[PDB]
Amino acid sequence: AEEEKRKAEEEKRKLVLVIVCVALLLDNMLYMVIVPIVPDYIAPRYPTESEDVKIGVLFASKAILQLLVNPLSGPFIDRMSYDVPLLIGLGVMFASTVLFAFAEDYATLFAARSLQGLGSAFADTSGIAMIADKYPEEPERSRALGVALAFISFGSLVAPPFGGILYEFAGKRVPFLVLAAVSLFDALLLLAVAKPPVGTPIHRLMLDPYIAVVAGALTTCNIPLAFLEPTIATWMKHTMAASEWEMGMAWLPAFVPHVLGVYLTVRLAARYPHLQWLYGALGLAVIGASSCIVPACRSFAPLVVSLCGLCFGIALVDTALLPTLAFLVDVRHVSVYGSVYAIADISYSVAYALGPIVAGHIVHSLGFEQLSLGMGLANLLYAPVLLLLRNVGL
Ligand SMILES: CCS(=O)(=O)c1cccnc1-c1nc2cc(C(F)(F)F)cnc2n1C
């Protein structure tokens, strides 16, 4: 009897995990392959440039619009379900992707990136929130958030070089239309599978110092990849004259230590459940080590190992603090997971919204090693700030 319904429920819950993680994979593929495509119109590819604030405000339009939406879309995920705002996010992401494949101007690209911001808020917060919801127990919550962040890192690291070599071979019409078709197939498959209490407000999560220090951790761990992603792809030619094939391929061996860091902290959170603050702090420590060591890496292979240490550190901090964030709102607040991952994406959003607007300007004014040592100083001075979470078992 009951074994059949239980294995069917675990089957459908694993299917929802796979469909949500593939949704996050394809969505981050969108956000990180439109970046080498945008400067080619407005007048072996590598994503970013460092010039033209008018284009940089387009690159940060996604992050500033999710920064403006998900404080209002946090309680939207709390009031309604998770599957309906995930469908709203994937629907506006389909509309965004066919708006990329539809036109080529500045205003339409700005509108498509803004719709990617709206879909980032809705779809990304709903996806991470229902991965936290459908895995209430802690060693499966950490492992499912690990698979989530592993496919997020897949779509954000190994997807931009192949998206670039599809833009150089096929173009922009056919790849974005078929990727929007695969995204609508994923959304309709989650409609076929999923079939879609009072909640705490978003103000009261900021008054919780534990949620506030995890939000500061996510801001300060995202801020090195925030300021270094529009910047390294012009520091290459200034430093060591990196080839264009070895240009956007620099984040491509940074996925393997990301998934090794994810696996390492899933192991060290299933073995040590109430010691995730130490792996968040150690993640921030190796973040500050990598950001301190990047301008010392004047050859290509040490730059690759420094950026893979950077993705290793963001993997440790994200996979050791996003289960801590849901566990923390579970044991200290009501057990609704939308607002607290809206706070997580607020941290993500303020990082990637201050990145492409003023990052290139403060590199052109101060320098590159000054910015890198500033962020490494921030992370070496913020890794002993995660010590406040030592009483999460108490
Ligand atoms: C090194 C981390 S990464 O995955 O490889 C990555 C690489 C390049 C650009 N961005 C990301 C990236 N980091 C995220 C963290 C979160 C969350 F806060 F939820 F943990 C959500 N989305 C993320 N994305 C898309």
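Residue numbers in this text run from 1 along the chain shown.
This deposition comes from electron microscopy, 3.4 Å.
Cβ atoms are placed via backbone N, Cα and C, with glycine included.
Swiss-Prot lists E229 to A or K (Swiss-Prot position 309) among its mutagenesis entries, and the accompanying note reads: Loss of activity. Within the same chain, residues at least 6 positions away in sequence whose Cβ sits under 8 Å from that of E229 (mutagenesis position) are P47, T48, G355.
The 10 Å shell around the Cβ of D318 (mutagenesis position) contains 30 further Cβ atoms across the protein chains shown. In Swiss-Prot, a mutagenesis experiment is listed as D318 to N (Swiss-Prot position 398), annotated with the note Loss of activity.
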Å between C-alpha atoms of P44 and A43, the residues bounding 50 unmodelled positions: 21
Å between C-alpha atoms of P197 and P196, the residues bounding 11 unmodelled positions: 17
